[PDB]
Amino acid sequence: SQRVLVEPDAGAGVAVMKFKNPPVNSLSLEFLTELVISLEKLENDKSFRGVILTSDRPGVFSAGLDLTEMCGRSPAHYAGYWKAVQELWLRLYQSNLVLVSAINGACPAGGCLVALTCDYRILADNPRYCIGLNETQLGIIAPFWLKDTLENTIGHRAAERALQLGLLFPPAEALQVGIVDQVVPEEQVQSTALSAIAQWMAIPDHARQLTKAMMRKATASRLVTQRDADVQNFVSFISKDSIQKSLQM
Amino acid sequence: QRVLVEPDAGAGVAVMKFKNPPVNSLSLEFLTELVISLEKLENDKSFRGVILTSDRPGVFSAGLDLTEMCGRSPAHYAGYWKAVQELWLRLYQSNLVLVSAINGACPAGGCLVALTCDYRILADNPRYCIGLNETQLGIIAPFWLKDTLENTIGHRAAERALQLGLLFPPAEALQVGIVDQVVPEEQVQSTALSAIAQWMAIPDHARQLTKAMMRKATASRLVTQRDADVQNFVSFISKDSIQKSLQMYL
Amino acid sequence: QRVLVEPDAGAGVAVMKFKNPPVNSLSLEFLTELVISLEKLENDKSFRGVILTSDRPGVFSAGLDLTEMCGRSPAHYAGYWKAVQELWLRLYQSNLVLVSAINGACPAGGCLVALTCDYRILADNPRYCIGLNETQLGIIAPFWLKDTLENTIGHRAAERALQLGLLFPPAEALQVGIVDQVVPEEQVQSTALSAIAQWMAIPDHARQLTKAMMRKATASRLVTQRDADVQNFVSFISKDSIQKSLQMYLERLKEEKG
Ligand SMILES: CCCCCCCC(=O)SCCNC(=O)CCNC(=O)[C@H](O)C(C)(C)COP(=O)(O)OP(=O)(O)OC[C@H]1O[C@@H](n2cnc3c(N)ncnc32)[C@H](O)[C@@H]1OP(=O)(O)O
């Protein structure tokens, strides 16, 4: 609602979901929560079969995980929040909708939780709009399921390098490694996303959905079957006094 | 008659030419002719490599014969699918060197045949597009064919290619990696002979053990649940929407 | 030493230079020196990255030492293979940043070493070919090495590379992805230093945990079946047809130089 602007075109069967959590679309719990609710409503609305995800304001697609949500909070809150992080990944990655990311800003690790779970990724050709899983730069590591998603996007070798170096690929490099599908002038990102979704939405819907599910079920299952353990892993880590301290920078 | 096997002079390599006009559709009869012909060549110690190609250029294979899948009884659907599986299993695990000289369009089931080979050469004609276009008809590739594609072009590219049901023209096919070479159409056959010579020069047992190490896990995923896959095929293809699309198409 | 270590503790990097002439063959002796040298650098808190290269350009490593595998006792073959496995395990799971400065030809066992590194730079000399050429010797790559190759270049390319036993010259090596950069010969060492400067700058533990996340499944496949894999090597290499293939190849090798 507040933090997610939905612009629907029911006649076309398309909606645009614009992120509106300034200054940087950080993944706060309200934002994570609002994103999933909004996606779910578009899923259950049979009028809508494709969604374009983008920032309302260009510059930052999403800054990623939000520090306020993870600093000096309750054990309860941490569990609710990593559960909400997982939920967003799961619901995006398994959505029956066609999902296209119109990446009109920088896209570090948590922004990649969103971009990598879409069906197609278009990046604006702005040298500031770098994309990748940069966890190691901050002294942390990608969740296994996010690593898996990246491996599913760019292959094992490139994921090994990208994750260890915590690379944020500038647009030409991002295209070359395959983390995005197209790079276009910034003024053409939304038109390119429209052209892309027209093509994807034209596929017979059930067959497309079944095909998508066959491709992604093993990866999604790995998180569904270990989900509580994965929350506990997060909680134990960030509940540490010493990690809490290091959040302090 | 549906499959011509032309031994090269000096043996070693044979050319298998598809001849089930008009589009080399994989009828049940053609499927079993391909399997027997391949087995003969395997068992003949004079032959260790085969080039697969159409007798007439234009269409490599249109794929599955939709008439085997539209008017028919549940048992017919099941026996047909068992034969489709058999062809994939036997090609994919063949001890022969298999090279495709792709001298025509190569949609879904044709692309199956191609993807099971060790090397794929595509004639440079803009009509000769290759891919797994099942979703165009509202159908999906079976898991083992999806795995064969992923094993060819990687996960991301397969995710896109299968969902969009894409047929790649030659330059795009080469870029995505679904074929290994693109050459002028009047050179496809000679190029295949040159390319298979590289493979024929490998110590034969070592080559075969290596091929098996690369492919056995993928094949075994189907071997372990082959009857399940037949019943899933029969249930899926028997749905009324699917039947209507095939009949319309036919 | 057959392994020359040149340290730069202030920069946190050491260069490990192979010096087992004439072609840095992986004898049992040399294998164990490499394992120990790597463990000493791991344990030394001053070092976090290592560049592997040949002291003498021309051959990075000729790979496994055929004289260890030809006409020897079954226990010799087993002990040899346990050491080969040990080198792969230690390299592949090293907590160090490992960069190969590939300054020579790099056939199968050499490629074992290169593929276990985090980054591979190949000198642009048309004779400096890299690949898993086991099938040209009438043998095959072990499953774990096949997995390492697939983890480097993907399934399709591994299929072709392994069956054909390809030794990729530099341009083809870069195109297939088996190395990460191809540079003029006189830049291979400087490129490796530039590369490793960047890798060593990453928060160390996070890098290590990430590397483990990417590699533990592959390594575990050998660890859990390790003595079976020794048994399989001995049984396979002992076949008379394989002994024959290996002694013919050895004989061919000797003839091509003397
Ligand atoms: C189931 C699992 C199975 C097994 C997995 C095995 C993995 C493997 O490593 S297999 C071996 C792969 N290695 C090779 O193919 C390299 C063989 N060597 C060569 O082609 C060349 O020697 C090469 C590349 C070093 C070029 O150097 P160059 O100086 O031009 O040639 P070369 O004349 O051979 O070198 C000189 C000496 O090194 C020896 N040599 C070279 N390679 C080897 C080797 N792999 N083993 C032992 N000796 C070797 C030569 O025989 C010769 O001396 P000598 O006959 O007295 O031992």
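Just so it is clear, chain A uses Swiss-Prot numbers, and the residues here are 44-292, in order.
The header says X-ray crystallography, 1.3 Å.
Heads up, the Cβ atoms here are built off N, Cα and C, so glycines get one too.
Features reported for this protein in Swiss-Prot:
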type	residues	note
BINDING	A:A106, A:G107, A:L108, A:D109, A:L110, A:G153, A:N177	substrate binding site
MUTAGEN	A:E178 to A	Loss of activity
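Features per Swiss-Prot, on structure.
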residue: A:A106; record: substrate binding site; Cβ within 10 Å: 20
residue: A:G107; record: substrate binding site; Cβ within 10 Å: 25
residue: A:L108; record: substrate binding site; Cβ within 10 Å: 21
residue: A:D109; record: substrate binding site; Cβ within 10 Å: 22
residue: A:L110; record: substrate binding site; Cβ within 10 Å: 12
residue: A:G153; record: substrate binding site; Cβ within 10 Å: 23
residue: A:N177; record: substrate binding site; Cβ within 10 Å: 23
residue: A:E178; record: mutagenesis position; Cβ within 10 Å: 24
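Closeness to chain C is evaluated for the recorded positions A:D109, A:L110, A:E178 by Cβ distance, with values under 8 Å counted; counted residues in sequence order are A:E178. A:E178 (mutagenesis position) falls within a helix when secondary structure is assigned with DSSP. Taking the Cα atom of each, A:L110 (substrate binding site) and A:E178 (mutagenesis position) are about 14 angstrom apart. Annotation note: A:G153 (substrate binding site) sits in a helical segment as assigned by DSSP. Mapped onto three states, the DSSP output places A:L110 (substrate binding site) in helix. For the recorded substrate site, residues A:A106, A:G107, A:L108, A:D109, A:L110, A:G153, A:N177 set the reference point as the centre of their Cβ atoms, and the other residues of that chain within 8 Å of it by Cβ are A:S69, A:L70, A:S105, A:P151, A:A152, A:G154.
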